[PDB]
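What follows is a single structure, written as structure tokens, with notes after it.
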There are 2 protein chains.
Amino acid sequence: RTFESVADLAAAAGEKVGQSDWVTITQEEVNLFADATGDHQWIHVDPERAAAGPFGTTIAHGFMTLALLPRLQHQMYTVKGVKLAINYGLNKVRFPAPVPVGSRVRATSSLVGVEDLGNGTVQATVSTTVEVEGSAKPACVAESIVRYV
Amino acid sequence: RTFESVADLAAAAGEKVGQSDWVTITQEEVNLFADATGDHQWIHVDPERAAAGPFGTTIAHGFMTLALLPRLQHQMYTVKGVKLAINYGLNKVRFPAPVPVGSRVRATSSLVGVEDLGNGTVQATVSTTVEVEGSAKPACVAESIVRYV
């Protein structure tokens, strides 16, 4: 979905804004994430230890699944007439089920609200569910905030 | 600080649990984060465009600064008698000030509460403020939930 401007996004407040394609969680992404953030916990990056652990194989970092929101939402929609978009923050986020490396995830989002901040800048509150393929329990249910400048 | 057990963690509810060292956020880390998560927005990874945009230089992804919580908290305390710690979620996160690439950040955390889930598995709710060395406003204010399994 392409919004023609921030006014059109604002006028869509409340609406579903789509569903991503499936994306596959790869070990190299998990490893990059660990390198970027300094979280090399064995459950994410040590296949031998992880295989003996309670998850059976390596799992994604919850903070990475959350950080996939921009990528996934990009597949659902875009907003024209915007110079930049910046993460304003999160309200409630939960990670009900782990995401095994090798599994596929997909997201669906709706616009909770869009606040006019003046001069063509708007702040959108978005609700997302990230599902894991083959499983009823979500990988993530999150409310996020994005400022379109 | 070493908590000898999750019971000892529970007894420390309502206490400060420490302050990290300063860590420098590099362009290399910001690029790896972009690769890991698929967010390659110009404000984070395009020196020329960023140099010319509202921040004058590249800034970290908010999702990355938030994802520094595990590394920074590991500098503050550890909990013995547990196999792993998993991110269960967040109650609120805000990013008052951007983190210019090359800047230093440091975190202070306090223990909000500890819930025993059964089996030696406990869930700690933690408040963190991440400061960034060149601005008055914090880089990140988060309340997070960590499950020790």
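In chain B, numbers come from Swiss-Prot; the residues present are 2-150, in order.
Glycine is no exception: its Cβ is also placed from the backbone N, Cα and C atoms.
Here's what Swiss-Prot has on this protein:
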- B:11-131: domain 'MaoC-like' (DOMAIN)
- B:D40 to N: 27% loss of activity (MUTAGEN)
- B:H45 to Q: Total loss of activity (MUTAGEN)
- B:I60, B:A61, B:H62, B:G63, B:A86, B:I87, B:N88, B:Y89, B:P97, B:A98, B:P99, B:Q124, B:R148: substrate binding site (BINDING)
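Structure with Swiss-Prot features highlighted.
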{"residue": "B:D40", "record": "mutagenesis position", "contacts (Cβ under 8 Å, 6+ apart)": "B:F34, B:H62, B:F64"}
{"residue": "B:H45", "record": "mutagenesis position", "contacts (Cβ under 8 Å, 6+ apart)": "B:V31, B:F34, B:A35, B:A51, B:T59, B:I60, B:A61, B:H62"}
{"residue": "B:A86", "record": "substrate binding site", "contacts (Cβ under 8 Å, 6+ apart)": "B:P71, B:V80, B:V147, B:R148, B:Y149, B:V150"}
{"residue": "B:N88", "record": "substrate binding site", "contacts (Cβ under 8 Å, 6+ apart)": "B:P71, B:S145, B:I146, B:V147, B:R148"}
{"residue": "B:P97", "record": "substrate binding site", "contacts (Cβ under 8 Å, 6+ apart)": "B:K138, B:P139, B:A140, B:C141, B:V142"}
{"residue": "B:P99", "record": "substrate binding site", "contacts (Cβ under 8 Å, 6+ apart)": "B:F56, B:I60, B:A61, B:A140"}
What's the number of neighbouring CB atoms sitting within 10 A of the CB on B:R148 (substrate binding site)?
19
Return the recorded positions from the list B:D40, B:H62, B:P97 for which some CB of chain A is under 8 Å from the residue's own CB; sequence order; 'none' if the set is empty.
B:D40, B:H62
So how many other Cβ atoms are close to B:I60 (substrate binding site), meaning within 10 Å of its Cβ?
26
Helix, strand, coil residue numbers for the domain 'MaoC-like' (B:11-131) per DSSP?
34 helix, 45 strand, 42 coil
